[PDB]
Protein chains: 2
Amino acid sequence: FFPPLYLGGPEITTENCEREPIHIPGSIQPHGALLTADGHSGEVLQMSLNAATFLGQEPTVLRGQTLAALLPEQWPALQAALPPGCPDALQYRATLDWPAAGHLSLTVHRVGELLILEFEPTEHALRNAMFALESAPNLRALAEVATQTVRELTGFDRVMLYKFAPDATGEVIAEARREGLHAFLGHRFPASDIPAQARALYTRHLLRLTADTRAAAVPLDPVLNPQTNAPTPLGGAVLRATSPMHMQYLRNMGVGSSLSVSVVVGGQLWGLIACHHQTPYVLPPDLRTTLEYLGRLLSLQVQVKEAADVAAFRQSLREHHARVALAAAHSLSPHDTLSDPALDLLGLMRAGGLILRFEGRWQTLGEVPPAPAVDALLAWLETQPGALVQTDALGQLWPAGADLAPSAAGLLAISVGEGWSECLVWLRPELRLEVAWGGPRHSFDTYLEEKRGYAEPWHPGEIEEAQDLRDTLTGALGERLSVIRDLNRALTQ
Amino acid sequence: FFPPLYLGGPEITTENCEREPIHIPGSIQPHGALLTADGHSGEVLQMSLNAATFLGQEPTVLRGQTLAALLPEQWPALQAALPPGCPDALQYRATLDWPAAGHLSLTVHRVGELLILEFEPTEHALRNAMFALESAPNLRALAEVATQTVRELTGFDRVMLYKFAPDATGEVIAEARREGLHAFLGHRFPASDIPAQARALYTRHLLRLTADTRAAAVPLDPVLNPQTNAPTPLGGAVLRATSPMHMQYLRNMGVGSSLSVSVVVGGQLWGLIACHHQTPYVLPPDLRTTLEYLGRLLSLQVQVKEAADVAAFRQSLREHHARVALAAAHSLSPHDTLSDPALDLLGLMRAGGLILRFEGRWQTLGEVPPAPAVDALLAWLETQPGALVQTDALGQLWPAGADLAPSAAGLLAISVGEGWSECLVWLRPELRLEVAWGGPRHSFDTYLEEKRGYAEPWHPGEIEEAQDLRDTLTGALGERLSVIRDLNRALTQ
Ligand SMILES: *C/C=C1/C(=C/c2[nH]c(/C=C3[NH+]=C(/C=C4\NC(=O)C(C=C)=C4C)C(C)=C\3CCC(=O)O)c(CCC(=O)O)c2C)NC(=O)[C@H]1C
Ligand SMILES: *C/C=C1/C(=C/c2[nH]c(/C=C3[NH+]=C(/C=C4\NC(=O)C(C=C)=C4C)C(C)=C\3CCC(=O)O)c(CCC(=O)O)c2C)NC(=O)[C@H]1C
């Protein structure tokens, strides 16, 4: 939301780390060379300071060197594989045999009218992992398999699988770690470590790299593009050096190289596969392609595994679910058909309390707060626009919800019909649970915070069951209105 | 549903082709050798007739040869990578350097307590295609890209992308074909070509092969497994020879080699990637892995592309959709709020007629059949159990629906609430459209059948819009019942 740091950016503090433009840093890592040329002219417009040393040509010779002579054979392939107007996610990787360096790696992605050239040095078990990931019984089983496969392929010290909760909080679900280092498995980190701007950037560009955290980046001369005199968009460039403050934060943990692979499910960021190395370690591209393959495989397989796990969790509860669905879809008066203990809707969701608000009057079951608190909760629920309200913490959402915590801390509510006039409420008592939070900060050890007023997190199977119950109750709403309209007509005339 | 052909199977006719067990044919292709051994003992139980020639050992020596001596180093990996009880989809591929053949391909998948060994001979653009598939603007654009990539990788004569309609009918959406052969693009084939048993088998095993249609298969001695004296499940074996009648059917078209890659979306078969070759052409495994990679990439990318295409189709219609959603969610009397031409719900779905059945009385718009036909259609809709009924053909579904075809051939109906008491009906006039059907049969030329009494197929965006409209109307049903209950109470007392 601000101009770039090198050309009019505000001073970077902890609070405004979300305002720092990381996609346009104006610098690249020193492990490769970057060239920028027009996609229609073929003349290099922007170059890196290390480009002259990397290519072996003098900087004066580099200026004005046409890409046709620069790339004797890759130019027709560059035009054919990258027509103008393609999305920035389209990358073309070709192995150009530069005589000075022998075999060299070339990767090009087009942003607007500019062609960005990325130059990097370059020189069977993947199918077994391909089949192993697809045979994971559950999501948790898949995590260690994927992390171990990544560690075997790369050799990184701490191969960690990063998972993001819906509230933009990250938790570690797996860790392939070399013996000796402290295990970070189970730690949950806040949203401050990964800004929302990264999440916006992370879904479009899945793989990144950091050759060395102690290596100083090099600038691009000229800094601004000659075409538009604007900051150069370097978001899609792997050679782009990450944020210097993030570099220092990584240095605080003594990490030389840090690679992260994004996992995108249904167009939204699901998690990361972070890797750390004590010593700097450049990565050949032919296995970075393998890492991208693994990332896509993981993104597909986590969806499949969540579907299977939801089906299995629902499998435990057909008798309760089928019984309540049969006993609620054909109920003319749900008050007398849902409040009986025979159905036992309280135990279906494993909740301490339940509110039956139908026909205006509300009937409560189990552990419920005093009546004025019930009316306050009902009014607050009516203020909620969403049809289904799910929360494991009424204390944070409701301004003084800690008072209800002795009776109910977590809440799952479904609104029959719409407008919250007729709603079902599930009340979950508070459970004192502590989750370790990691610790720019310098503490990266175990730190458990005594955590106030949440309940047991709602399983996705429970949410699916709530959605199904709401759907069937809203379906029975039609028969309810039909019979009440018959009564209206018969009693009016 | 029947015993195997070689040991008590009924004679194979055109009608009972769905009863032929293809997963247990008892024979394999002659391009490789198959060994079957116990997963706990290590002794080969079943072998192929060609196994002795392939391995270079006499059949007497082959019998009783322990896998530990047979595989000096792969046995510990076989046990580690294949624990007992794993699903049949788990395959372990290892390159065993057999001295007789030099480099040999070994692939093992476990079914029950038996270990099936598959032996086959063996000796950078994939990432570019990886990125090309992800950058396809639409599903149709992705099809030619995928087919061309497959043709470039393999070199097959006719690389065809096969797509299955929800009614188990297949249509060709792309074709990468060598110059000279007749293009099969656009042809639609019935469900007889691919039996439902194949569809059940095709979702679990994605890739198959046929080295030569004129090559006679070889049997396994003994035919039955020594462990259970039962037919050997060869469904997961690539070396399994396909159905001989299917071999003859493929021979009718003069195809030497025929490979098909399954596309599975959300656990159900979405389509196939069929390839045909005039001459036999065995396929090295290191590129069959690439083909599997492409199949998984296609399965993910078709989901993404359908989501994007549905979003784009809905993008055209916010004004109509937002206007009707605002004007229907807060309607106390939908009869006077939905029947006005200002909303123009007829043009939103591009339909020739519409029925507004609320409060018992039904109001019709546009081209509608005579009243007795309307009552018959309403009763038939009430007989339908599903909440949403979608069909482009009322002629087939409704026993004498061709009479309504002059007024409406296709129908899209949404039931407000449940029980079809209050429903919305969209009526689509008949359009005379012809789609070529290909032609075991011997005709594989152009054949267009004059096709009776269907309308324009319902776009997925239209179905999503219908679902959203039904959801919002069922939500407004709650306010309807609330106000009518207030009226009931106020007029009763
Ligand atoms: C307020 C801003 C902050 C900040 C900036 C920042 N961080 C990233 C990217 C990452 N942050 C991560 C966080 C962690 N690293 C760890 O080692 C642990 C725990 C052990 C955590 C929670 C991670 C993993 C990344 C991804 C980078 C990688 O590892 O490859 C960015 C995005 C930069 C880019 O994409 O180039 C930014 C701007 N980091 C903070 O900690 C706060 C102060
Ligand atoms: C009533 C049974 C029949 C039958 C049996 C059958 N067919 C398959 C598999 C396939 N059938 C296909 C159909 C076509 N082949 C073509 O060339 C065309 C059109 C140009 C069509 C529509 C295809 C493509 C397959 C997949 C095989 C491949 O190409 O690799 C099976 C399954 C066998 C197995 O999985 O091993 C069976 C039992 N085929 C018929 O045509 C009818 C008479």
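The residues of chain B that appear here are 8-130, 138-453, 465-518 by Swiss-Prot count, in order.
Per the header of the entry, the method used was electron microscopy, 3.7 Å.
Using the three backbone atoms N, Cα and C, a Cβ is placed for every residue, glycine included.
Listed features, source Swiss-Prot:
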BINDING   B:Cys24  tetrapyrrole binding site
DOMAIN    B:26-94  domain 'PAS'
DOMAIN    B:152-316  domain 'GAF'
MUTAGEN   B:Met259 to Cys  Binds PCB (in vitro), but difference spectrum is altered
MUTAGEN   B:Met259 to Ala  Binds PCB (in vitro), but difference spectrum is altered
MUTAGEN   B:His260 to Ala  100-fold reduction of chromophore-binding activity
MUTAGEN   B:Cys289 to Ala  Binds PCB (in vitro), but has aberrant spectral properties
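Swiss-Prot feature annotations superimposed on the structure.
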residue  : record                    : contacts (Cβ under 8 Å, 6+ apart)
B:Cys24  : tetrapyrrole binding site : B:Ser206, B:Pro209, B:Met259
B:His260 : mutagenesis position      : none
B:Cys289 : mutagenesis position      : B:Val164, B:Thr168, B:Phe170, B:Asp171, B:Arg172, B:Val173, B:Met174, B:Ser271, B:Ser272, B:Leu273, B:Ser274
Q.
Can you give me the CA-CA distance across the unmodelled stretch from B:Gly453 to B:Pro465? There are 11 residues absent, and I want it in whole angstrom.
A. 10
Q) For the domain 'PAS' (B:26-94), what are the DSSP-based totals of helix, strand and coil residues? A) 22 helix, 15 strand, 32 coil
Q.
For the missing segment of 7 residues, report the Cα-Cα distance in Å between the flanking residues B:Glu130 and B:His138.
A. 18
Q: Run through the Cβ atoms and count how many others sit within 10 Å of the one on B:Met259 (mutagenesis position).
A: 14
Q) DSSP three-state call for B:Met259 (mutagenesis position): helix, strand or coil? A) helix
Q.
Through the lens of DSSP with three states only, how would you label B:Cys289 (mutagenesis position)?
A. strand
Q: Let me know the DSSP-derived helix, strand or coil state of the residue listed as 'tetrapyrrole binding site', please.
A: helix
